[PDB]
Each structure stands twice: as C-alpha cells, then as structure tokens.
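K.L.:
What follows is a single structure, and I will ask about it in a moment.
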Number of protein chains: 2
Amino acid sequence: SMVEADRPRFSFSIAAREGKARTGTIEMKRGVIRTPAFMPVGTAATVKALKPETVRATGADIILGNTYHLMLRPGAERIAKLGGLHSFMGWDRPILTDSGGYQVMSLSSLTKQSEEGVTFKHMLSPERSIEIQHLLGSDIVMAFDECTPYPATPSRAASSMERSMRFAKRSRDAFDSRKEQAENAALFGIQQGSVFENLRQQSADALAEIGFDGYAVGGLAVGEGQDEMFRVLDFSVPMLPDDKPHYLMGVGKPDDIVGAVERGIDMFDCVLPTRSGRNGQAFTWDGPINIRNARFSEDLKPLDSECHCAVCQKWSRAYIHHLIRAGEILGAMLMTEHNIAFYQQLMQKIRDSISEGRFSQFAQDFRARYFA
Amino acid sequence: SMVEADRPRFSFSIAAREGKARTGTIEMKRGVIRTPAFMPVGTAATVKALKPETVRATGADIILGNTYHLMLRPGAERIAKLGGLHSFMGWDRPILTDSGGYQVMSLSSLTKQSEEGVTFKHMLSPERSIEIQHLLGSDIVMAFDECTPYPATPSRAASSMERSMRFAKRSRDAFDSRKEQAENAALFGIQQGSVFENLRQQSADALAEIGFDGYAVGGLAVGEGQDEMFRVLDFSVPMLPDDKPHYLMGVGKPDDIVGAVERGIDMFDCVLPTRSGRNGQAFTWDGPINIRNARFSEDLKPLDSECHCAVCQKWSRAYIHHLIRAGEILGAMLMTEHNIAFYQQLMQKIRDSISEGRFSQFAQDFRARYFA
Ligand SMILES: [Cl-]
Ligand SMILES: [Cl-]
Ligand SMILES: [Zn+2]
Ligand SMILES: [Zn+2]
C-alpha cells in the first residue's frame with residue numbers, strides 16, 4: 001500500500017514489563033537504542049583499543065563520550081570545526097555525553113565548586129557545559145550538576161542536591177535556547193540526594209517539574225556497596241516518571257546491572273569492561289577471571305565457553321595470557337572486545353528474558369552460576 | 001577435462017625480469033608469496049597492534065616471526081604443545097622465523113659467542129636454533145649464524161663469516177635430519193662478509209655448495225648508510241644463485257627497498273612501519289610525515305591522498321594526531337595498519353611495474369615524488 005510506504009528526535013517505547021523491569025527502545029535521529037542498554041565508554045574520542053566498527057560488532061547501540069578530556073584536548077570548538085565528534089571518531093550512531101563536571105572534580109587540580117559551576121586548573125558553568133555538548137554534537141546531553149561525595153551528611157547532600165536542581169533548570173533553558181540542539185538532541189536530568197529518601201524525593205519532584213527526556217540516578221557509583229545501592233534504588237527509581245528512561249550513571253559490575261534492572265533501570269555505563277580488560281580481567285558466565293594467572297598459560301579454551309564474540313571464536317586463553325603478560329597492544333584489543341561483547345550479551349539476555357516474562361528466573365540463574 | 005581437474009613444499013618461479021629485478025611467486029604448503037615481498041615483523045607472536053586478519057587485509061602474504069622473545073616466553077616447547085605458532089597467534093599463512101642469534105646479541109646480557117653458538121643470560125647452538133624453529137612450526141627456517149658488527153676489520157669479518165659458513169652446514173644437516181621439517185619447511189642460508197667483496201664471494205660459494213632453498217644477504221642492516229649498502233649489493237647479489245630467492249634481512253626504508261629490488265632482492269622485512277608508526281611516523285607517497293606535528297591538528301585529509309587502506313578511507317590526520325598525542329591504543333592501531341598497507345602497496349607497484357617492463361621508470365618516478 002502507498003500509505004504504508006525519518007526517526008524522531010526522541011521516542012522511548014516500552015514493549016514489555018516484568019515487575020519493575022522494562023524492555024523497549026529509544027528511537028533517535030542517529031539510531032535505535034535497545035533497552036535495557038549498556039553504553040561502552042569513550043574517554044577521549046575513542047572506546048579504548050577498539051575501532052568503532054568493532055564496538056558495533058559487539059552489539060552496542062550507543063556509546064558514552066566523556067566531555068572532560070575533549071574539552072581540554074582537542075577542544076570543543078576544534079571538534080566542531082572538524083565536523084563534530086561522530087565524524088571525528090567514526091561512530092555514526094547515538095552518543096550520550098556527560099557534563100564534564102564530575103571528571104573536573106576527579107581529575108583536575110585546584111578545583112572550586114560554586115553557584116557559577118566549577119573552576120579548575122578554566123571555568124565550567126551549566127551553560128558552558130551544554131554548549132560544549134552541543135559543539136561535540138551529542139545526541140543525549142546530560143544536565144550539568146554538582147556532585148555529592150560519599151558519605152555525605154544530610155546537610156551537605158541537601159545543599160548539593162538543591163544546587164544541582166537550580167543547575168538542572170539552567171541546563172534545560174540553555175538547551176532549549178539553542179534551536180538546532182533542542183530539535184535534534186535530547187536532555188536528561190540527574191536525580192541527587194545521596195542515600196536519603198526525602199532528598200531523593202525532592203530531587204525527583206524538582207526534575208519532573210522542569211521536564212526532561214530521561215532521568216538519571218546520580219551519585220551512586222561512589223563506593224557505597226551493592227546492598228546500599230540497591231536499597232537506594234528501591235525507593236528512588238519509583239519516584240521518577242515511569243514513561244521515560246531511567247539511567248544509572250557509572251554502574252557497573254554484571255550483577256549490579258541485573259539487580260538495577262530488577263529495580264527499574266533502563267541504561268548503564270561504566271569503564272569496568274574496558275579498563276579492567278586492559279588490566280587482565282575477563283568476564284565470563286562463571287564469574288570474572290584474571291587472565292594473567294599462571295593457570296591460564298596452557299589453557300586452550302576461549303575466554304568464555306559460550307561467548308559468541310570474535311575473540312572467543314579465534315584465540316585461546318593461553319594466547320591472551322601471553323599477550324597481556326608481554327604488554328602487547330593486541331592483548332588489550334582482544335580483552336576489551338570480549339568484555340564489551342560479554343556486556344552486550346548480558347544486556348541481550350536481559351531484554352529477551354523480560355520480553356518473554358522470565359527475567360526473574362534469568363536473574364536467579366545468572367547469579368547462581370556467576371557466583372558459583 | 002578430467003586431467004586438468006596440493007601446493008609443493010617450495011617452488012620459486014620467476015615470471016618477469018627487468019635488469020637485475022625479478023617478479024614471481026614462492027609456492028609453499030601454507031600459501032603463495034608474491035615477490036618482491038615485504039614481511040611485517042611479529043615480535044612476540046603478534047604483529048604489534050594488528051589482528052592477523054588486518055595484516056592480511058593490507059596484502060601481506062607472509063610474516064616474520066622473531067624467535068628470541070618466544071624461545072624465552074612462552075617457550076618453544078610450550079608453543080609446540082599448544083599447536084604451533086600459526087594456531088597460537090591465528091595466522092595460517094607462511095611464517096619465516098629468524099634464528100634467534102642476532103636478538104640474543106642485541107637484547108640479552110652477559111653474551112658469549114663461540115664455536116658452540118651463543119650463551120646468554122641459556123645456550124643457543126645451531127642445532128637448537130633449528131629445533132626451536134621446528135617447534136614453532138616455521139615455514140621458512142633461517143640458518144643460525146654469527147653476526148658481524150659494523151664496522152668490522154677484514155680479519156674479524158672473515159672469522160665470523162667462516163664460522164657462519166660452518167654453522168650453515170650444521171644448520172643444513174640439523175634441518176635435514178628432522179623428516180617432518182625437511183618435507184614441509186624450507187631452509188635459507190645467510191651470506192656474510194661485511195662490506196668486503198672477496199669475503200662475500202667466499203660466503204656465496206660456501207652456501208651454494210651446501211645448497212639452500214633461498215639465500216639471504218646478511219649483515220647490511222647495521223648503520224652503514226644507503227650508498228654503502230647499495231655498493232655491497234651491487235657485487236653481492238650476483239654471487240647468489242639466480243634461480244632462488246634473495247632476501248635482504250632487516251631492510252628497510254621505502255627507497256632502500258626500491259634500490260635493493262633494482263639490485264636483485266626478492267624479500268624484505270623490517271620493524272620500521274610498525275615501530276615508527278606507533279611513534280607517529282606515517283609513510284606517504286610524498287615522503288614520511290610525523291603526525292604528532294601541530295600542523296596536522298586540523299588537517300581533515302587522510303594520512304595519504306591515494307592510499308587505499310581502511311584507515312585512509314575512514315579517519316583524518318587530525319583524528320590520528322589527537323590519538324597519538326593522547327597516547328591512545330587506537331592511534332597505534334591505525335598508524336600501524338596504514339604503514340603496513342603502504343608498504344604492501346609499494347611492493348604491489350614494484351611487482352606490477354617489473355611485470356610490465358616499466359620498473360626503471362617507476363623507481364625514478366617514486367624517488368622524484370618521495371623526496372620532493
Ligand atoms: Cl576505559
Ligand atoms: Cl614492531
Ligand atoms: Zn568472547
Ligand atoms: Zn592508508
């Protein structure tokens with residue numbers, strides 16, 4: 001039919017649910033994102049040790065671009081002059097960018113947080129963060145906020161949450177005031193409040209009044225331990241709008257992801273598969289292994305016995321053990337490809353199990369084997 | 001026809017000639033090698049920063065496996081137990097292995113050369129070198145010799161050449177005494193004699209009396225300068241059997257290769273494209289460039305304007321400049337793939353021009369542009 005014969009800026013659809021868990025899609029102009037989603041991290045315009053085509057071969061639909069490094073070198077204006085981050089690095093699908101503020105605090109010197117933003121050895125305000133993300137050509141822009149250390153007293157957590165909510169409104173208005181950005185990208189707000197239910201509620205209410213395309217749970221990748229993280233998620237995720245994506249920033253280990261999905265999270269990112277891969281840790285369905293251990297020196301099996309990735313089709317543990325011990329670049333490449341593929345296969349199993357109404361059983365089976 | 005409906009152990013055929021230059025093929029059980037050939041170097045069971053499929057995509061028909069690192073770690077017996085070097089690293093085509101002796105002298109400590117071979121901090125005799133190369137599963141085995149430093153006095157050059165010829169006979173007999181090796185691999189002898197015509201002649205005569213599948217010109221990648229290298233090649237290559245391959249070990253820069261082919265060399269290896277690629281040097285038809293230079297920070301052109309490699313199809317100088325300056329693994333990967341592809345495209349242009357009787361013109365055109 002003629003009538004049957006482009007993607008929207010942003011459309012999140014939920015296809016299936018089981019308990020608090022959801023599966024569906026985010027459609028954007030640069031592609032579809034299957035949820036729950038894992039985003040590999042690109043630290044300085046590269047997912048370390050992988051060509052973009054290899055990232056895509058693992059199943060990733062979207063990557064996270066750290067802003068902090070790029071705003072320093074090559075610089076946001078320079079990247080824009082060169083055609084934007086997508087062209088520059090050769091990834092044509094969606095990119096979510098962080099605001100830059102957290103890595104300023106973790107990596108910079110002589111930092112000072114204030115109502116104007118953060119200065120460091122350079123000023124990064126909410127408005128400038130949104131502009132930088134625009135210049136990079138981000139598809140999902142994160143509101144600029146003020147981080148809360150862990151542990152935090154109730155007073156400190158309230159102060160940084162309140163400032164973050166003022167910054168969320170400033171971020172909203174800056175994004176909306178740039179027509180090309182408002183029409184082509186999406187903006188996510190970040191819930192704060194440390195581990196305190198009342199502050200988490202105040203933050204969710206403030207963000208919902210402003211209105212965002214998605215809602216992150218901030219402040220939980222900070223050393224609190226899984227029991228506490230899950231306790232906070234238990235009350236925090238229900239506070240967010242149900243019909244928008246829920247993004248748990250900086251999480252995490254495979255079992256963290258499974259439990260967070262059980263609590264209503266749709267999106268994840270962390271450096272664990274890439275960074276710990278380069279350090280010799282490989283993820284397997286039977287738990288992580290450190291490939292440098294002497295027990296692998298003559299092990300002809302692949303990293304994981306079921307994994308479908310190209311690394312596991314072609315190379316042995318023994319070979320990868322040799323490469324990592326020798327400091328060879330190919331060792332980093334192979335470990336990273338496998339680990340990112342493992343994470344994507346985890347997400348696929350999560351999505352399929354929710355779609356089939358058997359996610360609770362999947363989670364129990366996953367844990368029993370992973371922690372055996 | 002029924003009558004028309006495996007490859008030999010070794011068959012070198014010359015399809016075309018121009019002056020002293022030749023083009024043709026070496027057929028072996030694991031594949032065909034197009035000559036003149038460039039062999040990427042695999043230092044520790046990896047061509048640094050490349051999967052084998054990427055090495056093959058550049059056009060390489062054969063790689064060089066350094067023996068020295070592998071005989072120490074993982075060890076030759078261990079590699080054999082794991083199925084041999086080809087299986088271990090995932091390269092199923094021919095591998096030429098060096099003897100290990102030169103890298104003992106260049107990288108080891110407390111070395112001592114004698115009529116038994118070389119001891120170091122471990123003994124490596126001619127017989128043990130051949131055995132190690134067997135355990136790795138080498139397709140082209142290099143005779144074990146004794147290197148000559150540059151400069152060398154006539155007396156020293158004669159002594160090491162004479163010992164090398166005694167070691168060449170020992171290598172021949174060791175190779176022949178191992179039936180599986182003799183039937184499936186090839187053995188090359190190495191001409192020595194430093195820069196001295198009379199010693200080069202004595203060495204060629206000794207090697208021809210023993211008999212080898214191919215003949216290397218040893219001792220010329222040692223700092224002597226191109227004029228002197230070419231002068232020695234002028235008289236040395238004609239001394240070798242015409243109907244066998246001529247291998248110039250450790251050479252070299254693009255213009256070294258062109259001039260060596262003009263003097264009758266069929267095979268080459270060096271670390272320049274890989275090692276200097278990781279250091280930021282990219283080869284182009286207009287000469288080498290250092291991609292770290294600030295002049296490339298906003299240059300959207302590919303590394304080379306004509307190169308057919310995947311790197312030049314997909315990424316800019318500006319991006320690769322950023323990666324190398326940032327110390328990113330992907331920078332090493334992309335520089336290395338391009339440089340090895342450039343070397344293979346050089347070899348292809350050499351082969352085609354000899355096949356078409358226009359190699360002299362190619363060499364003159366190549367130099368005029370490369371040194372402009
Ligand atoms: Cl990383
Ligand atoms: Cl190298
Ligand atoms: Zn795998
Ligand atoms: Zn290229």
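All residue numbers here begin at 1 and follow the chain in the order shown.
If you check the header, you will see the structure was determined by X-ray crystallography, 1.2 Å.
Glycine too: its Cβ is placed from the backbone N, Cα and C atoms.
Swiss-Prot lists these features:
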type     : residues                                                     : note
BINDING  : A:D98, A:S99, A:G100, A:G101, A:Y102, A:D145, A:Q192, A:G219 : substrate binding site
ACT_SITE : A:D98                                                        : active site, proton acceptor
MUTAGEN  : A:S99 to A (Swiss-Prot position 103)                         : Strongly reduces activity
MUTAGEN  : A:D145 to A (Swiss-Prot position 156)                        : Abolishes catalytic activity
MUTAGEN  : A:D269 to N (Swiss-Prot position 280)                        : Abolishes catalytic activity
ACT_SITE : A:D269                                                       : active site, nucleophile
BINDING  : A:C307, A:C309, A:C312, A:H338                               : Zn(2+) binding site
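Give me the structural setting of these features: burial, nearby parts and distances.
P.N.:
Long-range Cβ proximity for A:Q192 (substrate binding site), meaning a same-chain Cβ under 8 A and a gap of 6 or more residues, is found for A:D145, A:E146, A:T148, A:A157, A:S160, A:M161, A:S164, A:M165, A:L199, A:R200, A:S203, A:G218, A:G219.
Of all Cβ atoms in the protein chains displayed, 25 besides its own lie within 10 Å of the Cβ of A:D98 (substrate binding site).
Every protein chain shown contributes to the tally, and the Cβ of A:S99 (mutagenesis position) ends up with 27 other Cβ atoms within 10 Å. In the three-state DSSP scheme, A:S99 (mutagenesis position) is classed as coil.
In the three-state DSSP classification, A:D145 (mutagenesis position) falls within coil.
DSSP assigns A:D269 (mutagenesis position) to a strand in the three-state reduction. All protein chains included, A:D269 (mutagenesis position) registers 23 other Cβ atoms within 10 Å of its own Cβ.
Within the same chain, the residues at least 6 positions away from A:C312 (Zn(2+) binding site) whose Cβ sits under 8 Å from its Cβ are A:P302, A:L303, A:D304, A:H338, listed in sequence order.
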K.L.:
To the nearest angstrom, what is the straight-line distance from the CA atom of A:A5 to the CA atom of A:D6, with 5 residues unmodelled in between?
P.N.:
12
K.L.:
Which recorded positions from the list A:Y102, A:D145, A:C307, A:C309, A:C312, A:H338 come close to ligand 3, meaning a Cβ under 6 Å from one of its atoms?
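P.N.:
Among A:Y102, A:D145, A:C307, A:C309, A:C312, A:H338, near ligand 3: A:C307, A:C309, A:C312, A:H338.
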K.L.:
What are the sequence-distant neighbours of A:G100 (substrate binding site), meaning same chain, six or more residues apart, C-beta distance under 8 angstroms?
P.N.:
A:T67, A:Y68, A:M71, A:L124, A:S129, A:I132, A:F144
K.L.:
Just need one number: Cα of A:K121 to Cα of A:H122, in Å, whole number, across 7 unmodelled residues.
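P.N.:
The answer is 6 Å, taken between the two Cα atoms.
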K.L.:
A:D145 (mutagenesis position) has how many other Cβ neighbours within 10 Å of its own Cβ?
P.N.:
28
K.L.:
Are there any residues at least 6 positions away along the chain from A:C309 (Zn(2+) binding site) with a Cβ closer than 8 Å to its Cβ? List them or say none.
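P.N.:
Listed in sequence order, they are A:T58, A:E337, A:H338, A:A341, A:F342, A:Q345.
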